[PDB]
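Data first, discussion second: the structure below is written as structure tokens.
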Amino acid sequence: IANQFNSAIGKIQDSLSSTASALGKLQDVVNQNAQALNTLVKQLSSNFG
Amino acid sequence: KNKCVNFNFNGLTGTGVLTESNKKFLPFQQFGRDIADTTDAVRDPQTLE
Ligand SMILES: *[C@@H]1O[C@H](CO)[C@@H](O[C@@H]2O[C@H](CO)[C@@H](O[C@H]3O[C@H](CO)[C@@H](O)[C@H](O)[C@@H]3O)[C@H](O)[C@H]2NC(C)=O)[C@H](O)[C@H]1NC(C)=O
Ligand SMILES: *[C@@H]1O[C@H](CO)[C@@H](O)[C@H](O)[C@H]1NC(C)=O
């Protein structure tokens, strides 16, 4: 049971070191914050007539 | 330079602190602009810096 657990924690290191897709639930929050701010700065360019 | 100043260059009135830039403008360009469509570099008409 200890060897299965130690091996399973060993796969978490490798998975997180390897796959680009994993933390997508966090990076899409950082990206929505950044995109909303860049859109709000970009709306300073608009003439509104 | 390095003080806050009510600048005007060529009718570009604004407020800010001026500083010596390292941007490589071409001879045809008088102003550089921000993402916000606001000027953030200028070539002085008295001296080409
Ligand atoms: C319950 O499942 C276990 C797997 O999670 C299993 O453990 C594994 O047992 C095999 C042998 O039966 C081991 O295989 C290695 O055995 C020797 C080296 O020790 C070599 O000759 C083999 O080629 C191979 O490398 C596994 O390493 C071992 N894995 C773990 C995590 O211990 C148990 O045997 C299963 N138990 C029962 C009662 O079925
Ligand atoms: C402004 O005057 C300086 C000399 O004081 C001269 O070097 C410069 O070429 C002049 N600028 C223009 C645009 O004529």
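We number chain B the same way Swiss-Prot does; the residues here are 535-583, in that order.
We read in the header that electron microscopy, 3.1 Å was used to get this structure.
Keep in mind that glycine also has a Cβ here, set from the backbone N, Cα and C atoms.
Record features, source Swiss-Prot:
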VARIANT   B:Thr547 to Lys  In strain: Omicron/BA.1
VARIANT   B:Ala570 to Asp  In strain: Alpha/B.1.1.7
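When the neighbouring Cβ atoms lying within 10 Å are counted for each of the variant positions (B:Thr547, B:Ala570), the highest count belongs to B:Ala570. Cα spacing between B:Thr547 (variant position) and B:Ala570 (variant position): 17 Å, rounded to the nearest whole number.
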